[PDB]
Amino acid sequence: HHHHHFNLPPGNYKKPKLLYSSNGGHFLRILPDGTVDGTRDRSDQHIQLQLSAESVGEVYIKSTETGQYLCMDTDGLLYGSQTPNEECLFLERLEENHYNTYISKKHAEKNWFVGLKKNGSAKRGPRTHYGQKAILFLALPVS
């Protein structure tokens, strides 16, 4: 019993990626202090992310520079943590036949997405929904 479709994006997790927001052109960033935002600075050391699978279509998203995992708490706020738990698994799905989206597995029934606003701020889960621009990502090679 899923609450979501199962169209998966092409590709694999062999190499690190930049998660590029086509909304405002920011890369997803996990800062050393555990806060999460976006930056247009392609040379930023905290935007290189290693994704890895749990079950098919499930991913962890980890900062290569600090070892922090992307997590979403019970208010729907993104944060970084050294310790991955159930709050740090996302359903990776194809969207609009092209982009990646990342839904909180823990809060999947709420349709809470990872998202980045045009101003480079992270969205909060309850302020996201299908059909928004801020939830659409591309996973770009770092090299």
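We count from 1, first residue shown onward.
Note that Cβ sites are derived from N, Cα and C of the backbone, with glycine treated the same way.
Per Swiss-Prot, the feature heparin binding site maps to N23. In Swiss-Prot, a published mutagenesis experiment is listed as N23 to A (Swiss-Prot position 33), annotated No effect on integrin-binding. Here Swiss-Prot describes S104 to A (Swiss-Prot position 114) as a published mutagenesis experiment; the accompanying note says: Decrease in LRRC59-binding. Per Swiss-Prot, mutagenesis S121 to E (Swiss-Prot position 131) is noted as: Decrease in LRRC59-binding. For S121 to A (Swiss-Prot position 131), Swiss-Prot lists a mutagenesis experiment annotated as follows: Decrease in LRRC59-binding. Here the residue is the original one, but Swiss-Prot notes a mutagenesis experiment at this spot, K123 to R (Swiss-Prot position 133): No effect on LRRC59-binding. Experimental mutagenesis is annotated in Swiss-Prot for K123 to A (Swiss-Prot position 133), with the remark: Loss of LRRC59-binding.
Annotated features, which come from Swiss-Prot, shown on the structure.
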residue : record               : Cβ neighbours (10 Å)
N23     : mutagenesis position : 20
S104    : mutagenesis position : 26
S121    : mutagenesis position : 15
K123    : mutagenesis position : 20
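Under DSSP, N23 (mutagenesis position) is assigned to coil, being neither helix nor strand in the three-state scheme.
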